[PDB]
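Worksheet: the structure to be examined is printed underneath.
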Amino acid sequence: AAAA
Amino acid sequence: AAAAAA
Amino acid sequence: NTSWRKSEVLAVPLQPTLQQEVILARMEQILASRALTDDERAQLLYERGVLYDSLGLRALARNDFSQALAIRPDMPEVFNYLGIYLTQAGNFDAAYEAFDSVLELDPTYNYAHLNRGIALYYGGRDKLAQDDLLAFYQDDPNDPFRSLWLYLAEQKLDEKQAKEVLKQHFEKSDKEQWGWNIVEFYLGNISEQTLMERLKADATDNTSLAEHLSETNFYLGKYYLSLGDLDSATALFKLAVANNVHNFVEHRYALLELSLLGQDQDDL
Amino acid sequence: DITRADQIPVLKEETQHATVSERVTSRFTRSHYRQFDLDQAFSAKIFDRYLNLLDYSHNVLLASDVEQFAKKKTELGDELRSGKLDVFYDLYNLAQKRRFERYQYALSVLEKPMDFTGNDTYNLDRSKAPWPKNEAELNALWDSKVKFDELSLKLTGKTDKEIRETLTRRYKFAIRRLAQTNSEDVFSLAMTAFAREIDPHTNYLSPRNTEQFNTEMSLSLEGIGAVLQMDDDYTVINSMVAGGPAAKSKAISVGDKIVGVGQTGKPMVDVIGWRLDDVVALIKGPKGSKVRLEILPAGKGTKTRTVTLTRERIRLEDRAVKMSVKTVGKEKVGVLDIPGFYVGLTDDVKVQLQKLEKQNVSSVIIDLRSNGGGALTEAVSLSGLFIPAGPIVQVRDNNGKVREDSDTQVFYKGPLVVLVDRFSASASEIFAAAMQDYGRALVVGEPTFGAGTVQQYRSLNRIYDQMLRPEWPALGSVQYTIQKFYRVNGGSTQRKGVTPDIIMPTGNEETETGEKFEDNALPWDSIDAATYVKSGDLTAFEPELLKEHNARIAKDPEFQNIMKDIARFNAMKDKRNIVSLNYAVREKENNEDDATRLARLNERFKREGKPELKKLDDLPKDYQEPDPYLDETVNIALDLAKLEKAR
């Protein structure tokens, strides 16, 4: 879970 | 910057 | 009586030449004009910076150097001065970064080794200083100041070994340059008075005398300081600065030493 | 997809890595607070550290592998200076093949039908185990490993074909991950081996990591505001940040899949067969910039559509300070939950303090539990809100130069409480010590982490980098310790931490975490106290606060399973790293636990109204547990305000  | 963390 | 004053060796403190002032004036007008390309401007700015530095106007030199970088960020020569200023300011860490840039941009920029080596020494990283200093020495073994700087660094690690290394450098050398005389004094070969006599003999004119005094008094101060004679060291550093040889490293570092001595006093 | 050793790509150091290595090396070697020589001895330690990073559980490499490499273990220093990182790389590569070999072996073991009722055990700490002497040992360890895994799934209660199916997807996934490894993955690892050898708080951050750290520091990021998850080969959108570009567009939804990414004057790049980070990197960009996304909609349909979005600055509100009011009858107490000392925190607190005035809150609790720290300036400024003037902290370099940091007035003058735990560190400790040293606030919780150093964060980018190497990616960043920090006391929280005025029960138990357990942590020491004026004095109020607190926890039900939970925890620490491996016994322990777990909620309810109903609510909802430390703290806060009021 990474924010872009 | 100067950091005081973890 | 006061006949003693005769023993003092002093030059008239250096003053700006007419040509220096004339050039500065012309530079201002050119910079204020539309006659320069961006590349030319950067170059001129470096040139003014060098001139300002030569007159003891360091902050003004730094502004010029900074502006040059803003135009062209690939000037090793600019980074070199900035490192030197950072060292003078006691900001050794930043200074290291600057010297690296000089080398990265141009690995043949030999003086960076000397300057980074000097900064590391003031920074208390003697062995690392020694690597730069040894390399600087290799480039010109015949330059006595290269040996002196290396000795100062090495002395922190082992005084005995440093002396032997210095002696070898001296013996190994052509022995031509004036600076070797200072080295002989450090070595015990000659006395201080003899060193001074030789200095008087070597110098030709006032500028020559001032330069000799600037370098010599700085090294003498370091020598006395090393021995713990604080008052003698202090007088010598002031005496070095009095020559107004603004661009010599001996001059810059004498000022730094004075500043360190001052801080200590202010503590306790 | 991968079935052979030749499907494992040979990792190669990037073109810019050498330069980076050199840059990190210059910084670490010349400017670290710890003056070390990067000599042969140091180099060997780095090698040892790298191996542990490479194979934490001494499971993959053979002793012959280690020993082959140990022959060049003192060469690491020369490599870092040079930036030609062959041993780090050669070793990583060998580790890859070994990992693959291991996983492939595990694939076999799973097929062997074994369900077991023996008494054989598994140890979780293989940290110091000797390397496997031979293949037999390796297979045996892995035989042991696979057993542990299947057993754990079986403990959930599945079948055996499932467990095989579940584990199959796992070992296979692990194999895929290996084939997806980066040159960067290795370079980051090598730098970390080096950094950590120096001290526990020294790091190298890769370009992506640097970006992340900045975001955590600033509470903001530049891109489209979408949280991405990777399922198999597809980048799926998990959620959308409110007020962000993807969310505001109304052309993108949760569950949508991004199979294409397009830069403004370039083609749409298929990203199906990609690592998550490589994809996120394409998506993120400078605000005002445009990105076009090829989206495969959430259903079973095969049609794709292209969505174009304008990148923008997005704030992560979740990470910001949060304010709440706790009410106990007529009295109210405000609480500030501070996750970190992010830039701009003090400002954020000021507005919150302003709101609190309106509500006429009697006391304020500042919750630093689990607050790792952050910016030093933020620590100083936050302190300044509560303290009128003077030094907040003292800093000292390696050469004895001492400096004191202070603020510019007081924003809140009322009763204050700082809540801390074993995980509250650094800036959090600085603030807590200062409030305590000035007599400003009472400190409640567990003893601190023991952080006592200051790190310098510096980018490795040089101004002419773009000009001379446009093709290069961004370089990363480093954090390195430059100084030790001391309380105004002249005291130090290095190793010790700060001891709360009131300590929760978990507080008196031997901790297993902290600065003191980290590798190469600097020693505790002290300096002369600075000059400051005490804000107030709370030493008088302590016995009364103590007894009142003590009486309350004694009765409290929640504050009792904690006590009992503690002695019980004490009972099994010795056998803590060893798990049974017997299908029979775990369940006795396991259900013996679930049972214990599904019960004591009841004594609290009966004690109260009761709260809810469940003969056995064995299958509860998404449960939010209560927060007794905080609830008790609030009780302490009210006691404090009462006493202060009676002065």
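Residue numbering in chain D adheres to Swiss-Prot, whereby the residues present occupy positions 25-432, 435-673 in order.
Placed from the backbone N, Cα and C atoms, the Cβ positions cover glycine too.
Taken from Swiss-Prot as is:
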ACT_SITE  D:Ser452  active site, charge relay system
ACT_SITE  D:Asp463  active site, charge relay system
DOMAIN    D:238-322  domain 'PDZ'
MUTAGEN   D:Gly397 to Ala  Loss of activity. Perturbs protein structure
MUTAGEN   D:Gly398 to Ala  Loss of activity. Perturbs protein structure
MUTAGEN   D:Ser452 to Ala  Loss of activity
MUTAGEN   D:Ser452 to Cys  Reduces activity by over 90%
MUTAGEN   D:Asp463 to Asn  Reduces activity by 90%
MUTAGEN   D:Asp463 to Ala  Loss of activity
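For D:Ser452 (mutagenesis position), the nearest of the mutagenesis positions D:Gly397, D:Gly398, D:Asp463 in terms of C-alpha separation is D:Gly397. Straight-line distance between the Cα atoms of D:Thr432 and D:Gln435 is 8 Å, even though 2 residues between them have no modelled coordinates. Other C-beta atoms found within 10 angstroms of the C-beta of D:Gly398 (mutagenesis position) number 26, with every protein chain shown included.
Secondary structure from DSSP puts D:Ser452 (mutagenesis position) in coil. The Cβ of D:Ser452 (mutagenesis position) has 32 other Cβ atoms within 10 Å, all protein chains considered.
Proximity to chain B, defined as a C-beta distance under 8 Å, is registered for the following mutagenesis positions out of D:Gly397, D:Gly398, D:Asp463: D:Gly397, D:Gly398.
Here D:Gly397 (mutagenesis position) is positioned 19 angstrom away from D:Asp463 (mutagenesis position), judged by their C-alpha atoms.
In sequence order, D:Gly364, D:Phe365, D:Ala403, D:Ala451, D:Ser452, D:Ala453, D:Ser454, D:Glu455, D:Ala477 are the residues of the chain that are 6 or more apart from D:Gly397 (mutagenesis position) and have a CB within less than 8 Å of its CB.
Secondary structure from DSSP puts D:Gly398 (mutagenesis position) in a beta strand. Helix, strand and coil residue tallies for the domain 'PDZ' (D:238-322), in that order: 18 helix, 33 strand, 34 coil [DSSP]. All protein chains shown were included, and the count of other CB atoms within 10 Å of the CB of D:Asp463 (mutagenesis position) stands at 23.
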